[PDB]
Amino acid sequence: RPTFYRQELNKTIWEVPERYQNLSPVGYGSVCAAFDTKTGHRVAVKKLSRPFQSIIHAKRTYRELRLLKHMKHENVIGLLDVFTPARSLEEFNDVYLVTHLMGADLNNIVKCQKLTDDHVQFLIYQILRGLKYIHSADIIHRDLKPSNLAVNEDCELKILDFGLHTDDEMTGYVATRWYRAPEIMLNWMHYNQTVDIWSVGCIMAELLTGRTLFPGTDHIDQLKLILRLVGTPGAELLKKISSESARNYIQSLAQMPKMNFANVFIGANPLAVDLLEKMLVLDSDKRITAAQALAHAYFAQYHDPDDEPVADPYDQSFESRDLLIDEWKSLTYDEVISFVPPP
Ligand SMILES: CC(=O)N[C@@H](Cc1ccc(O)cc1)C(=O)NN
Ligand SMILES: [Cl-]
Ligand SMILES: [Cl-]
Ligand SMILES: [Cl-]
Ligand SMILES: [Cl-]
Ligand SMILES: [Cl-]
Ligand SMILES: [Cl-]
Ligand SMILES: [Mg+2]
């Protein structure tokens, strides 16, 4: 056990191992930036807020720690350390998570930088390389958007902030909804991993034009923007939508054909236009997958099938398990004490 030291910053007690120095608040939890003297990295230290206050909260704490412990890929956020000052399960209450400190996100890049087609190729290639890994473990991210993509000066990218959202958070003219697949924004059906591929299409379109693809002022305005681009659904997709009311609303709209994407994304690389047509498909069964997209000719200068790895198997059976708060807490404590740091 390391030696801990205790200090109060911005009305919060932080008790952390001596290796973590120069704690500085930077904003589910509270977060400080710090310097890790053991590894030389600048890090983010997150102190969880009330992690075991309810069954839902205790299970969410366990879910987040299990997910972060599993992810070991160059294009995905991983866990550098996890610790508690508790010396026994009986006095266990606080959980701290340590990750690499991220600087710029993709928002900074799109708004403030002049991108070539080569930049778009490399950025989207890395998102898909990370998604092939995530999807191989039957994990769905659910919340891909520019603020959840970290990028550095050499254009290297990492996926973060997995979906572990309230009705109020998705209401109105908000970026929290503009990148979501229609079937999940509208609760049409049980959804699959290609909800994440719809998000990649929206992100790639924005990198090519500098503009949000579907900036709806509410859920239904956004659906109208989507159907104007990709066309209204046929009977084949309509049959897959659960709500009779939802089906009735969609059939109340005048029918529209799919638009010509070369006349929407004017001047873009024709191979980029082709890939967008394969991502932005309304019926999720027919969207391209991450593994299929990496083999598309748009990425010919980066694709290396011997350097696009898959994940170890991931056991999610806990998600269907009903336990008490103290049982979720004990499972979490076991995962804290068994953590083994990376090289
Ligand atoms: C036409 C359509 O798909 N309507 C949706 C609207 C909605 C979105 C989010 C909800 O939580 C609830 C409703 C619909 O009726 N889906 N069942
Ligand atoms: Cl230490
Ligand atoms: Cl990482
Ligand atoms: Cl504690
Ligand atoms: Cl965003
Ligand atoms: Cl019509
Ligand atoms: Cl597992
Ligand atoms: Mg985020």
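Residues displayed in chain A correspond, in order, to Swiss-Prot positions 5-31, 35-171, 174-352.
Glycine is treated like the rest: Cβ placed from N, Cα and C.
Copied from Swiss-Prot, the annotated features are:
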type	residues	note
ACT_SITE	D168	active site, proton acceptor
MUTAGEN	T180 to A	Phosphorylation blocked
MUTAGEN	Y182 to F	Phosphorylation blocked
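Sequence-distant contacts of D168 (active site, proton acceptor), defined as residues of its own chain at least six apart whose C-beta falls under 8 angstroms from its C-beta, comprise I84, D150, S154, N155. Two residues, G31 and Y35, bracket 3 residues absent from the model, and the distance between their Cα atoms is 11 angstrom. Within the same chain, residues at least six positions away from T180 (mutagenesis position) with a Cβ under 8 Å of its Cβ are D227. All chains included, 12 other C-beta atoms sit within 10 angstroms of the C-beta of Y182 (mutagenesis position).
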